[PDB]
Amino acid sequence: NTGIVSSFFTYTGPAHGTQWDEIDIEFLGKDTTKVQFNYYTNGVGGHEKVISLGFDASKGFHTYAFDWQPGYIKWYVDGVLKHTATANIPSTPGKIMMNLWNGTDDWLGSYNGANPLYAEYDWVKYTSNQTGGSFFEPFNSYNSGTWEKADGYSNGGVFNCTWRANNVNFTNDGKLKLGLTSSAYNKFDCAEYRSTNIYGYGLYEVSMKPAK
Ligand SMILES: [Ca+2]
């Protein structure tokens with residue numbers, strides 16, 4: 001069922017001592033000509049919207065964004081509005097997170113570990129509703145002041161891989177590359193990179209290329 005997923009999302013929930021509020025951009029590796037938008041408010045999801053892109057997202061970098069305001073979320077693809085939600089919008093500030101992971105599946109028919117799956121992200125921009133809360137991250141190198149790598153555990157549940165910090169790497173030309181690897185025992189190691197601060201309403205933009 002759930003195969004390979006590359007994502008850009010905001011998150012907060014009970015490990016952070018709050019209700020689960022989250023806004024998603026996710027790409028399923030089974031069809032990268034589409035993108036899926038969704039969000040959870042107080043743990044309630046069921047807002048999936050799948051958009052056809054008109055291009056195969058895995059072939060180049062595109063800019064995806066969501067503008068999260070008190071009364072709506074609006075999602076954009078390369079500056080073009082694609083979807084607006086207005087119902088039960090979330091309101092708790094969260095961390096910005098990016099991951100690549102496999103669920104518990106037919107993507108294994110083509111998976112070859114000598115040319116592993118990688119999701120690449122060239123930059124992230126957050127333009128805050130609160131003056132002085134904006135930031136730009138170009139992914140030239142690991143910045144321990146603003147981000148952390150997930151390592152040493154699995155989320156469990158739908159996730160069928162263990163986060164490894166050594167699957168989070170930076171290329172010499174400035175991209176964050178998250179990899180999904182398997183060396184034996186049908187065990188996969190995957191990767192998540194996440195901010196250390198939390199952010200609220202504003203425009204979140206990412207330039208990325210999902211795995212396939
Ligand atoms: Ca960059």
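We count from 1, first residue shown onward.
Each residue, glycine too, has its Cβ placed from N, Cα and C.
Quick look at what Swiss-Prot lists:
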MUTAGEN   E22 to D, N, A, L, P, R, H, C, S or Y (Swiss-Prot position 128)  Loss of activity
ACT_SITE  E22  active site, nucleophile
ACT_SITE  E26  active site, proton donor
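Flanking an unmodelled stretch of 2 residues, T104 and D105 have Cα atoms 7 Å from one another. Neighbour density around each Cβ, counted as other Cβ atoms within 10 Å, peaks among the recorded positions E22, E26 at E22. DSSP classifies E22 (mutagenesis position) as strand under the three-state reduction.
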